[PDB]
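What follows is a structure written as structure tokens; I'll ask about it next.
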Amino acid sequence: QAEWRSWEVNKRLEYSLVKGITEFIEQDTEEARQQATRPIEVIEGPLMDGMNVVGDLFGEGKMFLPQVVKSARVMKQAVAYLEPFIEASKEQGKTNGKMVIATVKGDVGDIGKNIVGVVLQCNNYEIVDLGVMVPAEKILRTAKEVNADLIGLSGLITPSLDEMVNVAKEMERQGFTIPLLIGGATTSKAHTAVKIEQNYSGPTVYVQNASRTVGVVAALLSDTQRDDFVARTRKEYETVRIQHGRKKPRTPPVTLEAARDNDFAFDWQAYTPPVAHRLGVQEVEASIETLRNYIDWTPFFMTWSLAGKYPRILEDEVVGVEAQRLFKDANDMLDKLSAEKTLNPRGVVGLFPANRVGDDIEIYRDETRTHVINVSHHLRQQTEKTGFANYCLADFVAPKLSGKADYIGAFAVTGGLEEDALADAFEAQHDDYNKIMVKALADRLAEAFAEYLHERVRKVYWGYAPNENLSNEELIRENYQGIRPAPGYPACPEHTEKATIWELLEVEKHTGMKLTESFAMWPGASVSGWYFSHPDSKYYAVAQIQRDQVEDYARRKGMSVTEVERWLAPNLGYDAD
Ligand code: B12
């Protein structure tokens, strides 16, 4: 009554690993210990071997991320049984190199990091994950105390960039030699090699994904390749360094008053903005169930390094089946999560009468437009345009002078508060796979709410398009009137406004959601942003803004020209000073 249950305990483990079979993992790694002289053998023996297979497979493209992390789960849970035996014993094994991984300062994005985390322990490296919002201080300090071979920083929103760069200067100033590895949503070949590398005398590499992380972490710890690599990269980052400062025959940059002059043209006297049916701050609620439908799974599969869009990915050739299998496992966890009610999304919406003044929107107390309670600020494209507007989000709102009644809204949500709680649980039982799952869904769940609310606002709450029945697949294409710009995106790069949002809706109170040093959000699975109704409104990016606007924004916000240059760094069309 079994099958593989009659093999040598060593082939048994080696197989249970690849397949990712954890139901015998305890008594299997055990028995193999009794038949082994010293604890550490079952590790460098069956297990370690089980992993090279995965790795072999992963390479020909037979296996995938979903399973890999899944095999690790076994791999870990085994070493997690020999803790007391391996410890109280001889030598206790070794690795290819120990690494300090961490989500930089003020940032709370960590999914891509765990993956890299796990993908590396899967090639036998020791990974010390400090977590998120970690001081450039605690990163290197630990780099020191645990004698790491290389520091890895992870970033997600714009503000983090200045953190990494603050970390390199620190690595330059603190005389560090090891290699700096930088990654995350925001990092790029270019950004690393323009503003980061040239601050760290040591090797400073940028990698695009956990797969390629291994190739670099290899070369960077190779008695051979190291010298031959760091050097190929230094000279590579130079090439791109000089191609980005060629100041290509670029469209000359216009003056802040010119652009502003060339504003979004529209006859407002003739147009009457849709009265927002429901004025006021409201706390909405939706169960996972409700949300499930609105989930755009694509990003999900991109989270799990499975390329392609859904549902086309399911019928894919090389990866399709797994995509199917991965896709199931999730839904499965979702079912559980929706029933027991252990991960509940929350959210808060709101609609306030507004109007346009300069490049900002004025939010009004009551229908009277007598008292200003909050001012949403927006930047304005500052390149030379002809025939087209110099788009500035505020334009899509009936100015003050037109005395026309226009409106604006905002929201914030989250796939659940218990996100972190549930995540840690899996860390506990060493379930990397499920740790990364619960998070990847919360997101989907979060991102999901945003779509739902928006639709409901579009339908009910604001009520300008009550007879709307687009499909989920259509909602994914933005086939509706109006947008929902959110702080950070190119349409409105200034992250601090998320504060204002928190203010209007008093997020903290209705959802518990919070904001951090770098105006990121907690839980990680969160989405906040603005609601615009005017039909012409589009997600048009800011791009580069000159010195004049930064100043004028300075005042507006009531900040220092410098404090603004920080938060806006990406979009500075002039010399970053
Ligand atoms: C799922 C996602 C989210 C999630 C959450 C992730 C989290 N916080 O835990 C949700 C939907 C909730 C979210 C929220 C936000 N987001 Co978002 N999001 C995405 C999306 C669809 C997918 C990328 C993704 O997350 N991949 C999986 C992960 C985390 O992988 P990854 O970062 O790519 O990691 C891979 C490698 O980069 C690597 N890497 C990672 N770390 C390291 C470390 C080292 C050391 C090395 C060598 C390599 C490495 O590991 C991975 C592969 O093996 C992107 C897509 C895109 N299309 O570019 C935007 C995007 C990242 N988001 C963006 C922004 C604007 C925001 C918010 C401010 C929005 C809001 N609501 O107002 C907030 C973030 C604040 C917060 N959460 O506190 C921007 C960033 C632009 C900016 N602001 O500067 C992007 C690029 C959108 C665009 N086109 O501009 N987001």
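Numbering, chain A: per Swiss-Prot, residues 651-1227 in sequence.
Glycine too: its Cβ is placed from the backbone N, Cα and C atoms.
So Swiss-Prot lists the following for this protein:
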- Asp946, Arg1134, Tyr1189, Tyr1190: S-adenosyl-L-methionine binding site (BINDING)
- 897-1227: domain 'AdoMet activation' (DOMAIN)
- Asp757 to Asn: Decreases activity by about 45% (MUTAGEN)
- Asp757 to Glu: Decreases activity by about 70% (MUTAGEN)
- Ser810 to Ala: Decreases activity by about 40% (MUTAGEN)
Cα within 10 Å of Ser810 (mutagenesis position) is the criterion; apply it to the recorded positions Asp757, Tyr1189, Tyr1190 and give the hits in sequence order.
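Among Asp757, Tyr1189, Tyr1190, the ones whose Cα sits within 10 Å of that of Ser810 (mutagenesis position) are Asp757.
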Quick check for the class: what is the C-alpha distance, in angstrom and rounded, between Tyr1189 (S-adenosyl-L-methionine binding site) and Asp757 (mutagenesis position)?
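With distance taken Cα to Cα, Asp757 (mutagenesis position) is 25 Å from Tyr1189 (S-adenosyl-L-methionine binding site).
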Since the record lists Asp757, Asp946 as recorded positions, which of them has the fewest other Cβ atoms within 10 Å of its Cβ?
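It is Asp946 that, of the recorded positions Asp757, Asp946, has the fewest other Cβ atoms within 10 Å.
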Applying a 10 Å Cβ distance cut-off over all chains shown, what neighbour count does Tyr1190 (S-adenosyl-L-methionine binding site) have?
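Other Cβ atoms found within 10 Å: 20.
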Over the residue list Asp946, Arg1134, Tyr1189, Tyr1190, recorded for S-adenosyl-L-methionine, what is the maximum interresidue Cα distance in Å?
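Between the outermost Cα atoms of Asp946, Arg1134, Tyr1189, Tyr1190, the distance is 22 Å.
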Counting Cβ neighbours within 10 Å across all chains shown, tell me which of the recorded positions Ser810, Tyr1189 comes out on top.
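Output for this query is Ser810.
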Starting from the Cβ of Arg1134 (S-adenosyl-L-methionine binding site), draw a 10 Å sphere and report how many other Cβ atoms land inside it.
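Around the Cβ of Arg1134 (S-adenosyl-L-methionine binding site), 24 other Cβ atoms lie within 10 Å.
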Return one of helix, strand or coil for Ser810 (mutagenesis position), based on DSSP.
helix
How big is the gap, in Å, between the Cα of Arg1134 (S-adenosyl-L-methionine binding site) and that of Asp757 (mutagenesis position), rounded to a whole number?
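That separation, Cα to Cα, works out to 23 Å.
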